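First up is the structure itself, then whatever we jot down about it.
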Amino acid sequence: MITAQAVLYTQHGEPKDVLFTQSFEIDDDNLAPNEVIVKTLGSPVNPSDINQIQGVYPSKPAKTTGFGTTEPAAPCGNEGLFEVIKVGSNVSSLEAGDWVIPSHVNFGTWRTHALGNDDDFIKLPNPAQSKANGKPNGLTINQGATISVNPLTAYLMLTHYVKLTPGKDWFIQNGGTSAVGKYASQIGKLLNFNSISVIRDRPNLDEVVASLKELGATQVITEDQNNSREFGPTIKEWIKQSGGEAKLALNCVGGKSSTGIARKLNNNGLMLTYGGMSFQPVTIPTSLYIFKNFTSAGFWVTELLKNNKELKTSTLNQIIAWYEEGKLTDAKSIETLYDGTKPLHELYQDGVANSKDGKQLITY
Amino acid sequence: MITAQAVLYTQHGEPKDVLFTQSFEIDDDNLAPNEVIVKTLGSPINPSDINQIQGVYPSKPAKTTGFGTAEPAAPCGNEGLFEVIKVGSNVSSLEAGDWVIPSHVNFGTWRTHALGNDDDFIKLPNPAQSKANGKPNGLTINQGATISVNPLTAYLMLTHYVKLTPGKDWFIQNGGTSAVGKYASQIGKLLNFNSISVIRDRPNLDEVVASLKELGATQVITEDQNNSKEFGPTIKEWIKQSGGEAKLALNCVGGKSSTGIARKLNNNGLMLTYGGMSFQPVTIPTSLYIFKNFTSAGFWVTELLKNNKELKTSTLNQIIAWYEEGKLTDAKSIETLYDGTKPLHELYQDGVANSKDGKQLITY
Ligand SMILES: *O([C]1[C]([O])[C]([C]OP([O])(=O)OP(=O)([O-])O[C][C]2O[C]([N+]3=[C][C]=[C]C(C([N])=O)=[C]3)[C]([O])[C]2[O])O[C]1N1[C]=NC2=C1N=[C]N=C2[N])P([O])([O])=O
Ligand SMILES: NC(=O)c1ccc[n+]([C@@H]2O[C@H](COP(=O)([O-])OP(=O)(O)OC[C@H]3O[C@@H](n4cnc5c(N)ncnc54)[C@H](OP(=O)(O)O)[C@@H]3O)[C@@H](O)[C@H]2O)c1
């Protein structure tokens, strides 16, 4: 028998208040024929995971007593990389040593182990398999553990809604230092799209601007520049020189930031709102709608891919291939290793509290 | 001392999610004068038990800490057969070895043992007692465990409301393959009432028709036939040939099915609704109320027998006698035995999930 740990809550609220660790038992002897046991290698903290715990995210796992609690409790985390440790006698899709992610949301990835079927998982090539299949690179644990939400989100927003002419057209995005922002910049570079990333000013501004330009942002501006009527004509010059148009805006901030990036689009522009990193609503001047034919819409990768498994597979395959080819790198995570001395839920609580420092990955 | 197990929940929800098993101690060396300890022999899973756990049934046991839980918890199950194992110094009505059912609802029968007062139980004859009293049969465990709700429901609906003339009048009922339905057909035969059972179509329709007819249904029709304008005159022919009238409809379905059985009654008809599938409301054409003196009412055995021990006693005694005489038969339960190797709540969760296979009885 394996003794596992899961991060659970019995009631919605802030992670600092409601999370605890539950020890539970998994039977790793005498597997059913289709069953698969996996050990976690790592799982990140994404905003969606936190919103799920807070109760403001309408897709969530059921509260159950299945982890051996008396009160119904929900697990946490939708994304993660797991190593297959044992498979049942009718399992050929997976074997010991294989890398997998969950095939569906609401799996509960903030935990040490899981028992499911082979259809609960999607296989990723492990480094040994990538090299054997003649690839110059294999995935890292961070790359595998964060492959499923943010890279697909960036890829689909940039490709699935409006067609940007390679070598000419632009997108503009706020939250430029976000993991999603960093994938968008790289995917923009790979597809030959011009882009403007908007970021908050900070003391190490120059270092950040350089990182983002290296990733693929054509220009990086601050939110102060975004707000600036004086600066607008400079952006117009860039776009005019390119021969192209700013056709797409990606908004994960809301408020004034959403106003600023919308104003920078050419007529007939599209904005996709995929997040709201301050509680501020999407705010658009009436004149953009009426006089510039602006359109504002939403994006939600979970809903988009629900009955679109071909689209999911195709997108994921492209990200894997790019990683194997050395053409894509990961939005880097701050890693915290679980080793048994500090309760698992506290690692995640610290991760939630240190969100501002950057993407957090709990490792195992 | 006795280490017992109870199936409990701290919060309402689906049985698959909220049930757990709680160990608790009964001190069998510390009985008060009027107290009795019983060992469960068997308890079924009925829809009302499930609705209770889900939180949509307005009669339910209180949540308490009495089973030694940290948080308040409620037990499950309303019906069951128990064996008296020990009685207090002032108990005369029961002795060790006796068979009993709960005297009242909300007792919590999904558990191994209970401590209660002598008046929390009603004695049934055990097989040794039936045999000693000159009876050709004694009750089976399934018969005793399911005697409290369904048989009594059928008998009272048939006899307590409208007086059917033996050898000529008719009742019509839907849910004809239900436990209640099957008891009603038998009681109809025993009292010489004609009846029409309405059932859903199924692959072995003809085989089921024949079984229901053997039980006592005069005629059996599908829901399609119940709906059918074409078929309706055939039913009128049956009733006219008998010299009697259709005076009573028993409804456990609602919706179109309820409309159809109501339309088949003669003037001055009474419908009793005792259940309802798919949340479909009871739907009765206005014309029947106005022009055919139709009445529609409810039946709930829990409420009818709440303050009427004498009617309960007389009815229960008739059912017992019929079992002893070999005049009534139960539908075959699927029995799952608790031996202490699989948690008790999981046996009941399986039974809930497997409801469609047949009535589920957990035995001990
Ligand atoms: O500015 C902040 C960061 O740029 C950014 C957050 O970065 P992150 O890496 O921690 O978060 P990500 O995992 O990339 O994603 C966060 C947002 O995107 C939404 N999202 C992601 C994927 C899929 C969906 C979807 N709909 O399919 C949605 C998610 O809900 C998040 O909203 O935020 C910036 N930030 C923080 N506070 C800000 C702010 N910008 C402006 N104003 C305020 N108050 P930094 O680098 O710290 O300065
Ligand atoms: N008010 C009361 O005093 C009281 C007391 C006892 C029972 N009841 C009611 O009676 C019913 C269950 O009694 P039971 O223990 O006899 O149950 P049961 O043995 O499990 O039988 C259930 C019946 O419901 C039928 N059914 C299921 N879904 C249906 C649907 N969608 N449309 C039409 N019929 C459907 C089944 O038909 P199939 O065989 O085709 O699947 C079967 O005949 C419940 O509605 C319950 O609330 C009420």
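Numbers in chain A come straight from Swiss-Prot, and the residues shown are 23-386, in order.
The way this entry was determined, per its header, is X-ray crystallography, 2.0 Å.
Cβ coordinates come from backbone N, Cα and C, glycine included.
Listed in Swiss-Prot:
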type: MUTAGEN; residues: A:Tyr79 to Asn; note: 0.1% of catalytic activity
type: ACT_SITE; residues: A:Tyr79; note: active site, proton donor
type: BINDING; residues: A:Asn172, A:199-202, A:222-224, A:296-299, A:321-323, A:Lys381; note: NADP(+) binding site
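Known features from Swiss-Prot, placed on the structure.
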residue	record	Cβ neighbours (10 Å)
A:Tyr79	mutagenesis position	16
A:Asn172	NADP(+) binding site	24
A:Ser200	NADP(+) binding site	25
A:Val202	NADP(+) binding site	25
A:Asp223	NADP(+) binding site	10
A:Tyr296	NADP(+) binding site	19
A:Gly298	NADP(+) binding site	16
A:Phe321	NADP(+) binding site	19
A:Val323	NADP(+) binding site	22
Quiz prompt | Distance [Cα-Cα, Å, rounded] between A:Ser200 (NADP(+) binding site) and A:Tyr79 (mutagenesis position) | solution = 20
Quiz item: Per DSSP, to which secondary structure element type does A:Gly298 (NADP(+) binding site) belong, with helix, strand and coil as the options?
Solution: coil
Quiz item: So, in DSSP terms, is A:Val202 (NADP(+) binding site) helix, strand, or coil?
Solution: helix
Quiz item: If H, G and I count as helix, E and B as strand, and all else as coil, what does DSSP give for A:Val323 (NADP(+) binding site)?
Solution: helix
Practice problem: Using DSSP reduced to three states, classify A:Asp223 (NADP(+) binding site) as helix, strand or coil. | Solution: coil
Practice problem: List the Cα distance (Å, whole number) between A:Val202 (NADP(+) binding site) and A:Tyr79 (mutagenesis position). | Solution: 19
